Amino acid sequence: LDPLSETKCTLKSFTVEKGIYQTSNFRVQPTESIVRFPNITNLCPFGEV
Amino acid sequence: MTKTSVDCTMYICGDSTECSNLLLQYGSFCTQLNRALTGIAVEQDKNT
C-alpha cells in the first residue's frame, strides 16, 4: 500500500525511530516495447517463379 | 571517502522478476550489503 508500511517491513519492528530509512530503489516503467528493423531494400522476386 | 548509493538487485540481474524469485529464494545477502554501506555512510558523515 504505503511507503511507511514498507519501511516498517524494512525495520521489522512496528515501531519507528526518528531518522530517514532507505527501503527500496525506484524503478521506471517500461513503455511502448519496440522492435525496429532497418530500411528494407531488396526482396525475392517470387513472381519470377 | 565517497558515500555510495547502490541499487543492488538491478545490478545483481537488472529487471527480471524471475530473478527476484531466485534471489529471495537465495536469501538476503544484498540486504546485509546495504546495511554495510549504510554503516559506511554514517561512519563518514560522523567522521567529517
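For chain A, we keep the numbers from Swiss-Prot: what you see runs 293-341, in order.
Recorded method for this deposit: electron microscopy, 3.9 Å.
Using N, Cα and C of the backbone, Cβ positions are placed for all residues, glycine too.
For reference, Swiss-Prot has these:
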| type | residues | note |
| --- | --- | --- |
| MUTAGEN | A:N331 to Q | Reduced viral infectivity |
| VARIANT | A:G339 to D | In strain: Omicron/BA.1, Omicron/BA.2, Omicron/BA.2.12.1, Omicron/BA.4, Omicron/BA.5, Omicron/BQ.1.1 |
| VARIANT | A:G339 to H | In strain: Omicron/BA.2.75, Omicron/XBB.1.5, Omicron/EG.5.1 |
Cα-Cα, A:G339 (variant position) versus A:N331 (mutagenesis position), nearest Å, comes out at 22
Assigned conformation of A:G339 (variant position) - DSSP reduced to three states: helix
What does DSSP call A:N331 (mutagenesis position) in the simple three-state scheme? coil
